[PDB]
Amino acid sequence: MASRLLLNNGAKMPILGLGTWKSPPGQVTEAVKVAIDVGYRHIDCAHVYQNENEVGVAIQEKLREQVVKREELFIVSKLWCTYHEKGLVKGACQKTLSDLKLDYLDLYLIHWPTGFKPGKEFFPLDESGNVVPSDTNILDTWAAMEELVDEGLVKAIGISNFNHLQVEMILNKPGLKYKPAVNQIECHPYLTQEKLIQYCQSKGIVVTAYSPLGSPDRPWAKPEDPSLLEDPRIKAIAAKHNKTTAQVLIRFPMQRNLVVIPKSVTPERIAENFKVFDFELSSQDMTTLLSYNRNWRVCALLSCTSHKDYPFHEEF
Ligand SMILES: NC(=O)c1ccc[n+]([C@@H]2O[C@H](COP(=O)([O-])OP(=O)(O)OC[C@H]3O[C@@H](n4cnc5c(N)ncnc54)[C@H](OP(=O)(O)O)[C@@H]3O)[C@@H](O)[C@H]2O)c1
């Protein structure tokens, strides 16, 4: 199990990264510092997580301390939905770069295929509780993303939460300059993404699996919800390998040739989560974990189910 995957832009991406959604600003600096110390070289960020400045502080201080150099880090951020307009993309990227205190990003993703009404609300909703869209489409936004590469602000561009038809649309875009390097999607044993993964990988697009632990700190969590980390079938596989359930859920996508980005602000867990290069899940382990699929999403973007570009009506 090698530590990095080759992207279609020629760059190598670490298969294990640190997630930062829900990581409070006052805690994420320490989280990122510990992460770097124990070997993470990939941090997944987003303007919408509203902690990019404090992530930036951690990176800047580890660079200053000569712990790591910039070339050795792989920093990922994402274009928020209110910025899909071609004229707004560069600005939003520069804001993220400014917050992160970086010259460039290694990877910049379109966060969701759905464009929102531009303005100061992250989620402009109307009286029906539905999002107020922007008159934007994925192809023009992609052209704008491409320009960021040409200008050297980002080394790679990609997408997130795109279904295979949406990916195909970009791949077939008239005048396409750069194929998406990565499609970051929710993936774990309750949402295995077999067809979407097979499609992306057949196209040379690397898949990053998010919420691999099932996002137990998700705002909407209810006691009746399924729980990956407490699934006795999964705990059993974990016990057999003498690893924690989390380490199993992290190793699972790695063996599918996926990048995985578990989130923690807990120093002990950050270290524990990285300790997954010292064991293997058996072939049957993988088959069994795959059999647990139930099409269950943590992130269903429910306020946007009428958006023309809502990604989760399609089968995959
Ligand atoms: N592109 C997208 O639309 C999208 C959507 C969702 C997420 N993401 C990205 O993917 C990242 C990870 O997904 P996520 O944050 O939804 O959830 P996750 O990584 O599946 O789960 C994180 C939660 O699990 C806990 N945890 C972490 N390590 C643990 C361990 N070893 N044992 C027990 N509990 C543990 C964390 O607690 P503590 O933090 O308290 O330790 C936190 O509550 C996000 O941070 C974000 O970077 C992207």
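Backbone N, Cα and C define each Cβ position, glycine as well.
According to Swiss-Prot, the feature NADP(+) binding site maps to 10-19, 211-273. For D231 (NADP(+) binding site), the number of other Cβ atoms no farther than 10 Å from its own Cβ, over all displayed protein chains, is 19.
For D44 (mutagenesis position), applying a Cβ distance below 8 Å and a minimum sequence separation of six or more within one chain yields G17, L18, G19, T20, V76, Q184, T208, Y210, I261. According to Swiss-Prot, the mutagenesis experiment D44 to N carries this note: Reduced glyceraldehyde oxidoreductase activity.
Neighbours of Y49 (mutagenesis position), defined as other CB atoms within 10 A of its CB across all chains, total 20. Quoted from Swiss-Prot, the note attached to the mutagenesis of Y49 to F states: Complete loss of glyceraldehyde oxidoreductase activity.
DSSP assigns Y49 (mutagenesis position) to a helix in the three-state reduction. What Swiss-Prot lists as active site, proton donor is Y49, and the listing cites experimental evidence.
According to its DSSP assignment, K78 (mutagenesis position) is in a strand. Among the mutagenesis experiments that Swiss-Prot reports, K78 to M is described with the note: Reduced glyceraldehyde oxidoreductase activity.
Looking at Swiss-Prot, the entry for mutagenesis of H111 to N says: Reduced glyceraldehyde oxidoreductase activity. Note: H111 (mutagenesis position) has non-local neighbours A46, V48, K78, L79, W80, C81, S160, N161, i.e. same-chain residues 6+ apart with C-beta under 8 A of its own C-beta.
Here Swiss-Prot flags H111 as substrate binding site.
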So which one is it: of the binding-site residues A221, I261, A271, which has the fewest other Cβ atoms within 10 Å? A221
Please list, in sequence order, the residues in the chain of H241 (NADP(+) binding site) that are at least six apart in sequence and whose C-beta is under 8 Å away from its C-beta. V248, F279, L281
Cβ-based isolation winner (fewest other Cβ atoms within 10 Å) among the recorded positions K78, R251: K78
Out of these binding-site residues, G10, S211, which one has the fewest other C-beta atoms within 10 Å of its own C-beta? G10
Spatially closest candidate among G10, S211, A221, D231, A271, the listed binding-site residues, to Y49 (mutagenesis position) (Cα to Cα): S211
Local backbone state of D44 (mutagenesis position), from DSSP in three classes: strand
